[PDB]
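Asker: Here you go, one structure.
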Amino acid sequence: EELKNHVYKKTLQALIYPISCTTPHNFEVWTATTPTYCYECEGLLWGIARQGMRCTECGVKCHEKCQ
Amino acid sequence: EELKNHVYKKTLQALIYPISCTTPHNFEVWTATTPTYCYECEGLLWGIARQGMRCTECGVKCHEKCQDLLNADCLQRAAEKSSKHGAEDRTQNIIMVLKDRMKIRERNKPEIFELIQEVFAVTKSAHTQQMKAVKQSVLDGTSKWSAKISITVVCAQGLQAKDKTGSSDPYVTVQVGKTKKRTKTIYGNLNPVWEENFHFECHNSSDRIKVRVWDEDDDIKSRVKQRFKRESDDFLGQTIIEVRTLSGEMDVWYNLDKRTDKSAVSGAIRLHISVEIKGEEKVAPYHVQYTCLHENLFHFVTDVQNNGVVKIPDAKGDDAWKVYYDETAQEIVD
């Protein structure tokens, strides 16, 4: 019973938003040529020393380790 | 003489700002995830479809096809990026880096410039004045797109008829910025040849040339029209050209377009267009310029300094075969 109801619920969750709804992040490498803060961690992106990734599609500016 | 003085000048220019002053652009690939405009061409960067390059060091946002057309070094393009992000003052700062580089270069290696003067046998005062010239060729010329433009309206083909003759009396106006000039008139012709040249000044690669063809009406109608419309000479068509499509010298024909309420238009106009962002295109193939430099330097060293004795160089390794001279002279030729 436990697994059956757990799996019922996880199947309902899995398919109500099927993973086939989702879109991928087109990241470019982008230099934070000024001190900038990652849209994940709010951590410092700066110069070549701490480059980020800028998505085009999601636009999103982040660490490499955050992308 | 010609090559020697040309090479003297190009050696002075080559070493006043030695190419060893320059910095490289650390480009990342960067998606313009919103519509963006290239710091070289001002052309559209958009999505994955038209990605750019963002430098880190120069910061600079451009097409991939522009990341190299961003001509100046990573100092200068860090300055130009800073002006296109917001801080224009950085540009004056790196103009002052260009000045300070050349002052330091002069003050620290005056013997380079003196040796070029002695090897090319120039005087110290005249060397100071040609040095004002090559300083100015990198210090007036520190950040310039102050183009003289020289527009020969050459000819047209297939023009619309408008005339008192039943053909046309086509002339042309040319305009760049606010400034406006005209050809004289070819009379009774729809395939006119002018070959008429207009000098202009442009200070912006994003300017346009405007070129407009007019049937010369000198009649009671045109004397009346002059009280109500600026273009009293029944318009035959126009072309409009971006200054960044121009370089060096050009000779091109352009199909014609409408403007005024009086417009009926057909055919094309040939324009020769020179643009004096052009500099020393007069290069002896730089081989020959280097040879002239080298022969003058060699006679100067062996004969002038060493009284015909060959001083064997401040040379390194078997590669003495590549170190022809002492540092100053070696750095000159290198």
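Here chain A follows Swiss-Prot for its numbers: 543-609, in order, are the residues you see.
The way this entry was determined, per its header, is electron microscopy, 10.0 Å.
The backbone N, Cα and C atoms fix where each Cβ goes, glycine too.
If you look up Swiss-Prot, you'll see A:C580, A:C583, A:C608 marked as Zn(2+) 1 binding site. According to Swiss-Prot, the mutagenesis experiment A:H567 to K carries the following note: Loss of phorbol-ester binding.
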Asker: Around the C-beta of A:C608 (Zn(2+) 1 binding site), how many further C-beta atoms are within 10 angstroms, looking at every protein chain?
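Answerer: Excluding its own Cβ, the number within 10 Å is 16.
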Asker: Can you tell me whether DSSP puts A:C580 (Zn(2+) 1 binding site) in helix, strand or coil?
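Answerer: Its secondary structure by DSSP: coil.
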Asker: Return the residue, from the listed binding-site residues A:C580, A:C583, with the maximum count of other C-beta atoms within 10 angstroms of its C-beta.
Answerer: A:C580
Asker: Which residues, same chain and not among A:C580, A:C583, A:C608, have a CB within 8 angstroms of the centroid of the CB atoms at the recorded Zn(2+) 1 site?
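Answerer: Surrounding the site, in chain order, are A:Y579, A:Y581, A:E582, A:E584, A:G585, A:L587, A:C604, A:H605, A:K607.
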Asker: Name, in the order they occur in the sequence, the residues of the same chain whose CB lies under 8 A from the CB of A:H567 (mutagenesis position) and which sit 6 or more residues away.
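Answerer: Counting only residues 6 or more apart in sequence, the Cβ neighbours of A:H567 (mutagenesis position) under 8 Å are A:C597, A:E599, A:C600, A:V602, A:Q609.
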